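This report refers to the structure that appears directly beneath it.
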2 protein chains.
Amino acid sequence: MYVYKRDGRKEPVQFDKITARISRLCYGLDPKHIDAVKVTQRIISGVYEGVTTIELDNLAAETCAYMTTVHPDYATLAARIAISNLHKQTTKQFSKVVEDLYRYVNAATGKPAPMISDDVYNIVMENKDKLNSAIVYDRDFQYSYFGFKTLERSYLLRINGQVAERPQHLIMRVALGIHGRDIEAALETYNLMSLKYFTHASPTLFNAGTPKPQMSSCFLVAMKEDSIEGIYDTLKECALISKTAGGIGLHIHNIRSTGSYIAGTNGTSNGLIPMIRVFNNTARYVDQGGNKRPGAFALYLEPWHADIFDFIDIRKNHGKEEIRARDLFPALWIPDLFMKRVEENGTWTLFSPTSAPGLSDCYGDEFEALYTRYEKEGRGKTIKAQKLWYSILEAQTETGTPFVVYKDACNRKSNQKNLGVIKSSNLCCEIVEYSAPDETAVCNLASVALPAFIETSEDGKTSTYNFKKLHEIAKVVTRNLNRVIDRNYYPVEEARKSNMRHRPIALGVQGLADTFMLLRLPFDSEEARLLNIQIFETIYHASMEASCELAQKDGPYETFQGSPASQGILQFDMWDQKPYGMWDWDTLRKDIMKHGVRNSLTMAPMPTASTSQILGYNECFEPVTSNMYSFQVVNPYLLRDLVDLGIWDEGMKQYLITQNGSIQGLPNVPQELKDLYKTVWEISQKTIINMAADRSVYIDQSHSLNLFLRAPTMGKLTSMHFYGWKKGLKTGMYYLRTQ
Amino acid sequence: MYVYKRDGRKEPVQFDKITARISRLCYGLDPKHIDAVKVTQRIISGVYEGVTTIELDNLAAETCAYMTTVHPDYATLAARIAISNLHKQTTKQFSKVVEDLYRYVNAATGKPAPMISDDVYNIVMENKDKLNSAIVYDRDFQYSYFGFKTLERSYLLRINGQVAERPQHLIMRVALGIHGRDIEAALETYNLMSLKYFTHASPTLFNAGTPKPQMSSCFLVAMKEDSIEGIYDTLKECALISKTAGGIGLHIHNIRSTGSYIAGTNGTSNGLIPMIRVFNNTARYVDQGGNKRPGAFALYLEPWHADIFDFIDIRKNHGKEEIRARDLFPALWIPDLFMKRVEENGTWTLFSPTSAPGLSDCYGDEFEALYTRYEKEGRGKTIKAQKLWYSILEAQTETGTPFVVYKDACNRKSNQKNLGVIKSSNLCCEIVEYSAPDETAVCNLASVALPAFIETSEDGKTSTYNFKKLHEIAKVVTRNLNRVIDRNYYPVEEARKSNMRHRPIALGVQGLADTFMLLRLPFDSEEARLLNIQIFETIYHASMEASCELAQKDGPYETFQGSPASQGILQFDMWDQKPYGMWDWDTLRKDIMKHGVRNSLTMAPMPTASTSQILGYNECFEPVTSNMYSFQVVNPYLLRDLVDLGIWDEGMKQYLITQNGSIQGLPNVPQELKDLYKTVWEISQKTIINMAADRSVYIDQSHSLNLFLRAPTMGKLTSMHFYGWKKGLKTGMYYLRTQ
């Protein structure tokens, strides 16, 4: 045989070299069952004679995979082939790669187009090899190559159809795309970005220093008036906030339903769904940046609507094709009176929206004094309390929509009740921010991995989590995120209008099913409760004293005369509760009353759309949806843990291709390898609660958390939504994946 | 027999006390055949028991209609009943009707609703003693049943389930808010309105001096720019312009096709296909400000578009879910270069609009040495010309659409050569104006009733048709509209600034069929050609000397100079044809020169199907579409002459609940009556190119022109779509009804 190298010649195929390519990259791996012999003996056979080495390395980045069927020491062996292919077409450095891209003249016509900024470009004409002598190109291969089958895919920007970028330049332009002239607090962003401590979210790695920078993550767009005029100033807005990306979560509680009297020529406005299709034809045209991610829009209604029955069974597939709008995601905002209508059992009004002005408004004790008189007069129709509930949950049993939410609690314990009550959330059910005709509150997010602060204690034997590092790293981020609300070139004026005001933010985690299964504390017992409070109680102390120091100097977040932070109050204290105590809470409360804070809303964790992915950690604060991912992926903490006690050779390989992540039924697993790796289908959702009431108290904003089932009944939904409000959950139901 | 009265007393229908209210109402129409003895019985028989004489007319008044089974005197008889029956619940008074709609305490929430502006209302109070004192209530009983049944339907202002204005009240309420304060020009209107001389625009019936006096029917809403910036504009520009009513013929000749290079996002937009349906859910939804009459626009386009195939058959049902639009009229704007390139045969480039745009702004000979500039280098692709021409005559073979209106003909010969290149015709193909970024040129429709002039010529045996007074009738209307152009209310910046400017206006004709079949004249011969010429030599001259003298008093229009009119030129002299001679074109020509004209455009003969029926005439310059209609109807002049040479019966009548209003076969039918009562599917399609040219030389704008033929084989739509351009017709096609 002959091989065609990087030029166009012919290699007599060797066997000590194709795995001197390998037995010298079979490294640090504990190879008790892993060898370079068992490898090229299933590749050489399927090698073409009309396909280049890159196109040969194609099969390998796919072939080294066929071997994780026994031990997790083949992924970084199929990762050392893929990321190695991009080390080819464009040489190693961060300068040249980021060089002939700025001077970029196209094939079609002939005009130089600056792909990249003048910003993250003119802090490198003088500082270039402090950024190539502190950049170790080994950390091009500590990324799990699915995070790189996201990086090649598109994340590493391209030229003439060439992924000229490696991962080590997928981490550094985000250092002086944020900090820049302060190059000093800039590399400290990269430092931990190529170590997996935390990776920045979906959009913060998109355009981090190109010509006209938009870097805010989740928009809370506002509608500006019911009728012909003030609806053309939101039709274009979410559209504009979908040409330059950005998921949205719109609010409507005062637009005239299919019954309301007309303010002109007379007739009737056709209601709520001849709306979710014009906007849907907009929710279905502007592919967020022409052919990128298409546009996704959350929407927020309430049961008191005359067309609350037009809006719930929406994401359903049947029921014609004109009143069903399939891509404008619905979300709840339920009045907590409709709820204390459901359990006692009674009745519930559904006004025709010109029938109640500032009913698009009332909250808590003021909604139980602005609805008590709106029915002793009958300004709509009052339908049952457990029958709309039977169309709320049935919208959820074909589809999943909507997402159960309460209106009072999003301003009760939430930090906004001063500039205007919080009307809208975002695309993802956690950002609790106020929106108006002039005010549009934006958000910037990132994902902090928790399998990145775990270390071996000082007698081998035992190991408690490392609290300092999830804190001394989370200080870097509140200085990473005080340069992102900043350099944001906003597409119009709205996005700008109310992001330079409050400057709100959302911080979370990525690798909870990496940490428990890692810290040798099972996913469901006591050692689980005594670890999740002190992972966020530290974050609410790791991102609020580095915002507490950011008011001595620059000047506070413009509106502070009234916000809880300066009256002996924070968040968890609004939660009828106290703190843990290890962190300095008798002095940090104090730390903000004389000087202040630069941030407003902070703690808001995320499931990470296109982000935990990359880091090779399990998404957000969730375990395993399934242990066999796709194709195939063997759950690794269930392959590092089932090849030693006498339980690996072949057989159980069928124990999961149909069993649906079911190590609940397995033989040679006694009782300490069944509980910790409980698949989400067979773990109880009653007790994902008692620790989320211990992980929602220190949350300025809100949080998005799924509800799971294996055999669906709506009384399980009268004992799963029914267990997320008496405690007082920040969201009743995110999504729902049935069976 | 019982028929409880409209009030409360117990009345009986007899044999000559409920037909004597009808034998006293038996004036002006023949009694030879019509006897008030043949029928009452058969309705009195159909009379059941359980309804007041408020509703004793429902069948009774509808029945004399079913009696046009003999003569056209049961028709204008059927109404004489019902008019005497709306005359019931109503309190006629012109100052108790206008003292119940002004002070109109809407017990629907609290707020009254205006139906008149704060000008026209007060024009009634001090006038009532000579404005409740010239209203003859014989002419209330002189309108045809179907002219009424369109008014009682939706036109008239209806209050609490009770209609407001009787005909004359409206015919005069269209006189106190046009001319505003001129009352001796308020009588001037009503007379000739109530004297069968003419009828105003579409909206001058719906909104004459009303809350928002919107009096313009035809719109020309233009596409602004090539991204969200200028697209969500024409969107808000076809929305307020349509909240308060008015169809559109949008031109879209500067937006990039399927596959081009976007404004600055870096990718590809799908083109004109997932584009026209963002607009759709505004056409369908907003039924002219909700539940009135929704939107369907005439989308004008030019052939060089790379989306002119994903378009022309848009109105075909049988194909797919999204691609077609079944409720938005497609339209064309063909260059003088397309029609010269399907004769000898070759090819044509369909360009992309960031490659070869601006031909949308070229014409005539700005095309023939400027299109041969984009093609002879190859700036698109060169696809065949006997295939697109086929998918037009496929859309015309199925749908009917599109409407053919040429461009490099609607640009080279008019009276506005000082504002720009004409890019679009309206919804109706009868307006030729300048529409640009915010220069939305407008038009209020109108159409002169031609018949009533036929006088008791000076013996009673040989009649006359009049141009003498038709002239001066085509004079007082061009006053009416200059008072209408003005007392308006426009919804955006666009629709205004190009209306006080050019001041273009829309006049037409209706009842053209009534006249021929009347005057011993058919629709074809020399007894018919030379006629449709001196009728429009007395209208165009008048309307354009009912504004030549409003350049003395009111003043000329800002951009009149440069226009042919200021140069010893007009229309029939731009069509390069000899003057007729009966009218003054050496002095009117010598008095526009020195003085000017207030209006640029007067001529624009719409389909007049927004006006024709309320009177009784036919849908503009077209003849009859079936000598038998629906509620069946049989040609009345046909039905009158049936008792002359004695062929009126029932055995050759069951020959017209049959033949579909066609007359070509019967053994015995006289020569000039064979000739007299022909259908529309039965005459040739050659000479409608000679007389339309004998009716477009005295016509400045375009005219809406359908084409009817039973057979659509393409080796026939050949030297039958050509002649309508080699001579030089404007709108070279409007509608292709096969059927």
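To match Swiss-Prot, the residue numbers of chain A are left as they are there, and the shown ones run 1-630, 638-746.
Header lists the method as X-ray crystallography, 6.6 Å.
Cβ from N, Cα, C; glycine included.
Other C-beta atoms found within 10 angstroms of the C-beta of A:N426 (active site, proton acceptor) number 30, with every protein chain shown included. Look at Swiss-Prot and you will find A:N426 (among others) tagged as active site, proton acceptor.
Under DSSP, A:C428 (mutagenesis position) is assigned to coil, being neither helix nor strand in the three-state scheme. Listed in sequence order, A:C218, A:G247, A:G249, A:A298, A:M606, A:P607, A:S711 are the same-chain residues at least 6 apart in sequence whose CB falls under 8 Å from the CB of A:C428 (mutagenesis position). Swiss-Prot lists A:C428 with the feature active site, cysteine radical intermediate.
Other Cβ atoms within 10 Å of the Cβ of A:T608 (GDP binding site), summed over all protein chains shown, number 24. As annotated by Swiss-Prot, GDP binding site applies to A:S202, A:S217, A:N426, A:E430, A:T608, A:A609, A:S610, A:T611, with the evidence given as similarity to another entry.
Per-class residue totals from DSSP over the domain 'ATP-cone' (A:1-92), listed helix then strand then coil: 37 helix, 4 strand, 51 coil. The domain 'ATP-cone' annotation in Swiss-Prot covers A:1-92.
Quoted from Swiss-Prot, the note on the mutagenesis of A:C428 to A is: Completely abolishes reductase activity.
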* **Across 7 unmodelled residues, the distance in Å between the CA atoms of A:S630 and A:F638** => 4
* **Proximal but sequence-remote residues of the same chain as A:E430 (GDP binding site) (Cβ under 8 Å, at least 6 apart)** => A:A506, A:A604, A:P605, A:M606, A:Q708, A:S709, A:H710, A:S711, A:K737, A:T738
* **A:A609 (GDP binding site), number of other Cβ atoms within 10 Å** => 19
* Structure fact -> A:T608 (GDP binding site) falls, by three-state DSSP, under coil
* Structure fact -> Of the binding-site residues listed (A:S202, A:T611), the greatest number of other CB atoms within 10 A surrounds the CB of A:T611
* **Longest CA-CA distance among A:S202, A:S217, A:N426, A:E430, A:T608, A:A609, A:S610, A:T611, per record bound to GDP, angstrom** => 18
* **Among A:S217, A:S610, the most crowded of the binding-site residues [Cβ within 10 Å]** => A:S217
* Say you check the Cα of A:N426 (active site, proton acceptor) against those of the binding-site residues A:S202, A:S217, A:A609, A:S610, A:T611; which is nearest? -> A:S217
